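Q: Dropping the structure in here first, questions after.
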Amino acid sequence: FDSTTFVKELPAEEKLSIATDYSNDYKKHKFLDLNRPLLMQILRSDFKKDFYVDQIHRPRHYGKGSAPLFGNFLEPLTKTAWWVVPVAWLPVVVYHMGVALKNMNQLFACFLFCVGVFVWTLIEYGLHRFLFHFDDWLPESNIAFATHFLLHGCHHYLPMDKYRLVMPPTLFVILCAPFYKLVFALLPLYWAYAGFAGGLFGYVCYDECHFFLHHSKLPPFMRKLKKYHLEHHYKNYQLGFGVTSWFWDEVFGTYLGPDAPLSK
Ligand SMILES: [Zn+2]
Ligand SMILES: [Zn+2]
């Protein structure tokens, strides 16, 4: 019925794609008007931190189309399809890994690739938990609200927005820039090549997995993970930071079990 209310058990998948009443939403909750650009509506807002963090994680749905962010000619930048990540970054994975296999013991390079994707799983947990869900640690500033919106907020706000799920390369370049420079500073050259290639491929897997968790009927062995992450969306967002695996959730004691309570 009401999509703004969290449930202890996930409702029908058909109710997750129900278009939200715009005017009724802005009237009932006095948050954001979905019929008008959201970003400028945030930069020019009088919201308190707790109010924003409480309302943004209560999912909406614009409908068949995609919600407006800028409303002008900058809007195309905010529409990034699922197939964008592989076609843009997989060729980079291959090249970096390709170089390593031509100037280094191939087996050791393969190993460094694997540790690359492992380190990636860890980074996934770390970013998703501490960076993507900054939440209560946020300052009382609209710029911070907009930034958090761009990073991970908008996805929770409009989950079934098929063009605002994956990370736009414009942002991913910024976020990956520190990791890349760091890897090549510490590790030997071709080691850095292999390792970074691994991490990047891991990222591609992460974004693709994360997408198809929302917009596809996956094979049975992944349906558990789908239920898991969808419970991170519609039940409790203080837990279940692993999207590829709840491994780091078991490790760091943030597993989203059936005994998990609802959020505040
Ligand atoms: Zn998601
Ligand atoms: Zn999240």
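Note that chain A carries Swiss-Prot numbering, so the residues on display, from first to last, are 117-380.
Per the header of the entry, the method used was X-ray crystallography, 3.8 Å.
Backbone N, Cα and C define each Cβ position, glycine as well.
Swiss-Prot feature annotations, pasted as is:
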BINDING   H244, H249, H268, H272, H348  Zn(2+) 1 binding site
BINDING   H271, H326, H330, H345, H349  Zn(2+) 2 binding site
MUTAGEN   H173 to A  Reduces the susceptibility to Syringomycin E, showing reduced catalytic activity
MUTAGEN   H244 to A  Confers resistance to Syringomycin E, showing impaired catalytic activity
MUTAGEN   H249 to A  Reduces the susceptibility to Syringomycin E, showing reduced catalytic activity
MUTAGEN   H264 to A  Maintains the susceptibility to Syringomycin E, showing no effect on catalytic activity
MUTAGEN   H268 to A  Reduces the susceptibility to Syringomycin E, showing reduced catalytic activity
MUTAGEN   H271 to A  Confers resistance to Syringomycin E, showing impaired catalytic activity
MUTAGEN   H272 to A  Confers resistance to Syringomycin E, showing impaired catalytic activity
MUTAGEN   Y319 to A  Maintains the susceptibility to Syringomycin E, showing no effect on catalytic activity
MUTAGEN   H331 to A  Maintains the susceptibility to Syringomycin E, showing no effect on catalytic activity
Q: Considering Cα atoms only, can you say which of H271, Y319, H348 is the nearest neighbour of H331 (mutagenesis position) among these recorded positions?
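A: Nearest candidate: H271.
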Q: Cα-Cα separation of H348 (Zn(2+) 1 binding site) and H272 (mutagenesis position), in Å?
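A: Roughly 10 Å, rounded to the nearest whole number.
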Q: If you count the C-beta atoms lying within 10 Å of each candidate's C-beta, which of the recorded positions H173, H348 ends up with the smallest number?
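A: Candidates: the recorded positions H173, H348. Fewest Cβ atoms within 10 Å: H173.
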Q: Highest Cβ count within 10 Å among the recorded positions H326, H331: which residue is it?
A: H326
Q: Out of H264, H271, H331, which mutagenesis positions have CB atoms lying under 6 Å from ligand 2?
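A: Once distances to ligand 2 are taken from each Cβ, none falls under 6 Å.
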Q: Could you say whether, by DSSP, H349 (Zn(2+) 2 binding site) belongs to a helix, a strand or a coil region?
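A: The three-state answer is helix.
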Q: What other residues of the same chain, not counting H271, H326, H330, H345, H349, have a CB atom within 8 A of the CB centroid of the Zn(2+) 2 site?
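A: Once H271, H326, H330, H345, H349 are set aside, the remaining close residues are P275, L281, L329, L346, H348, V359.
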